[PDB]
Amino acid sequence: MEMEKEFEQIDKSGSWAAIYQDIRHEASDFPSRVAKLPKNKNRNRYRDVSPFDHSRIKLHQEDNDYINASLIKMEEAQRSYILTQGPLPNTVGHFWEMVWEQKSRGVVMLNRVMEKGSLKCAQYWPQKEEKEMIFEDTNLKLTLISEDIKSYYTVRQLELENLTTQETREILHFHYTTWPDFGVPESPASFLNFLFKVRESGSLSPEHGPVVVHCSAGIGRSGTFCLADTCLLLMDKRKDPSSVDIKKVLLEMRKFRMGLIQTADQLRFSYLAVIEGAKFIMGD
Ligand SMILES: CCOC(=O)[C@@H]1CN(C(C)=O)[C@H]2c3cccc(C)c3O[C@@H]12
């Protein structure tokens, strides 16, 4: 069923809450035993948001390999994403260790450091060229190379150095700065312009490791970004773009991380983004 007609049918019937609860009921439940070990309590931002054991990213260290991060591997679309929480004061070194070890080119940030008057994630990148950051626990150095501030997003060029080998890599930081403190954007225009700036950079392409995507918990805004990207890629690949079922794609993604799309309004926004986005994939 053409999703644009499914959309109008749910809107006219006002059934978004019902559709969303059906997804919650059918979603996968896999063990997260490593996330719940006592040694890992200060590595989790939220007690109710944990990576599954089967899909969690492992740090390359014998001490403690745990980070709150999941590999979302989309087999038909040929895309992979790492979805993670906003870094905590004691996990900023782990965060950059993961980017290094997984060979990521891009980090996608969908929150502000402060929202609703509370801290939603650590200040984990440098704000001035001449004030670099050193992560002594993981032996990494991080330098701000350039910053491009736009109305709806900021792009930063960062240099990450493995101090153990003196290898360096260029990381791109894509920071969506205008998601509202409450609810979802009235239009999906800026978020879609943003997704396509990430695509144009190479950060989502198979010559690199998976993109790292986060918000505060790494499930709500983060889930909207990967869901919209994968649905648009499937529409460009299939003979019948109308066969793409956003609810079925979301349930596939929920096999790899719990809770993706946190509200009925985020579900409606994801439909709007794919619909309004589709009016280009198809040749405009
Ligand atoms: C309400 C939605 O309309 C939009 O804002 C555009 C829709 N779209 C796609 C991929 O469908 C994005 C896009 C593609 C190329 C260039 C731009 C500046 C751009 O912005 C988004």
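Keep in mind that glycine also has a Cβ here, set from the backbone N, Cα and C atoms.
Residues or ranges marked as active site, phosphocysteine intermediate by Swiss-Prot: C215. When other Cβ atoms within 10 Å of the Cβ of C215 (mutagenesis position) are tallied across all protein chains shown, the result is 26. Under the three-state DSSP scheme, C215 (mutagenesis position) falls in the coil class.
Sequence annotations record features per position, and here Swiss-Prot assigns substrate binding site to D181, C215, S216, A217, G218, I219, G220, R221, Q262. According to DSSP, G220 (substrate binding site) is assigned to coil rather than to any helix or strand. All protein chains considered, the CB of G220 (substrate binding site) has 20 other CB atoms within 10 Å.
Quoted from Swiss-Prot, the note attached to the mutagenesis of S50 to A or D states: No phosphorylation. Spatially close to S50 (mutagenesis position) yet at least six residues away along the chain are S32, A35, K36, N44, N68, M258, judged by Cβ distances under 8 angstroms.
Under the three-state DSSP scheme, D181 (mutagenesis position) falls in the coil class. Annotation for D181 (mutagenesis position): spatial neighbours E115, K116, criterion Cβ-Cβ under 8 Å with sequence separation of six or more. For the published mutagenesis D181 to A, Swiss-Prot gives the following note: Substrate-trapping mutant.
According to Swiss-Prot, the mutagenesis experiment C215 to S carries the following note: Catalytically inactive mutant; abolishes sulfhydration.
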